[PDB]
Amino acid sequence: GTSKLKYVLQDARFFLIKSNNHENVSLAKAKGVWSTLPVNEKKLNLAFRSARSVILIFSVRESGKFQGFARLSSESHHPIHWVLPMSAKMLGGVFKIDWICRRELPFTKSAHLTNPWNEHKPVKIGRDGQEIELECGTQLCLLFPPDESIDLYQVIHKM
């Protein structure tokens, strides 16, 4: 069902995460970690302290899809062999994340969702780190195919 999912998403904040390659999202799905540029690191840390759940929704550039979404379980902390586009010293710290859905979603399926915080452009459109408004972000997550391998019981207890 979708009920535990909706509970996790209740009053969450949402951020669009753009990756230049699939290898970095694969690493993040395997290791439960993410790292971003300091400008986005600061925004995510602020949001982590501010809300019950901070959701990162991942899209690989030029893939035409989202690759899933995850919940921040920590602030950033200061090695991961990211495929950098840019040096490793340029990155901020590492966030721990818990995946909520590792399934992909094609942009064609979110064409009816616009993001008020990016001029009501379709939610697929945005820079890395763009915040997605609550209602748009919730509906986007509900569009993903259910990931029956994930048990949100252990995510709920971290809220």
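One is the number of the first residue shown, and numbering goes on along the chain from there.
In case you wondered, yes, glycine gets a Cβ from its N, Cα and C as well.
Per Swiss-Prot, the feature RNA binding site maps to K18, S19, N20, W34, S35, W82, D128. For the recorded site, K18 (RNA binding site), the DSSP three-state label reads strand.
What Swiss-Prot says about the mutagenesis result for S19 to A (Swiss-Prot position 362) is this: Does not affect ability to influence alternative splice site selection. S19 (mutagenesis position) has a Cβ environment of 22 other Cβ atoms inside 10 Å.
The DSSP secondary structure for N24 (mutagenesis position) is helix. Within the same chain, residues at least six positions away from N24 (mutagenesis position) with a Cβ under 8 Å of its Cβ are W82, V83. Quoting Swiss-Prot on the mutagenesis of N24 to D (Swiss-Prot position 367): Abolished binding to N6-methyladenosine (m6A)-containing RNAs.
Of all Cβ atoms in the shown protein chains, 25 besides its own fall within 10 Å of the Cβ of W34 (mutagenesis position). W34 (mutagenesis position) carries a strand DSSP state (E or B). According to Swiss-Prot, the experimentally introduced change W34 to D (Swiss-Prot position 377) is described as follows: Abolishes RNA-binding and ability to influence alternative splice site selection.
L37 to T (Swiss-Prot position 380) appears in Swiss-Prot as a mutagenesis experiment; the accompanying note says: Reduced binding to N6-methyladenosine (m6A)-containing RNAs. Listed in sequence order, the residues of the same chain lying 6 or more apart from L37 (mutagenesis position) and placing their CB within less than 8 Å of its CB are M90, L91, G92, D128, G129.
When secondary structure is read from DSSP and collapsed to three states, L44 (mutagenesis position) falls in the helix class. Recorded in Swiss-Prot as a mutagenesis result, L44 to E (Swiss-Prot position 387) carries the remark: Does not affect ability to influence alternative splice site selection.
One mutagenesis experiment named in Swiss-Prot is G68 to I (Swiss-Prot position 411), and its note says Abolishes RNA-binding and ability to influence alternative splice site selection. Its own atom aside, the Cβ of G68 (mutagenesis position) has 24 Cβ atoms within 10 angstroms in the protein chains shown.
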For the RNA site built from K18, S19, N20, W34, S35, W82, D128, further residues of that chain with CB within 8 A of the site's CB center: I17, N24, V25, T36
Quick note, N20 (RNA binding site) and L44 (mutagenesis position): C-alpha atoms separated, nearest Å, by 19
Quick check on the binding-site residues: of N20, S35, whose CB has the lowest count of neighbouring CB atoms inside 10 Å? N20
Could you measure the widest C-alpha to C-alpha distance across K18, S19, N20, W34, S35, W82, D128, the residues recorded as binding RNA, and give it to a whole number of angstrom? 16
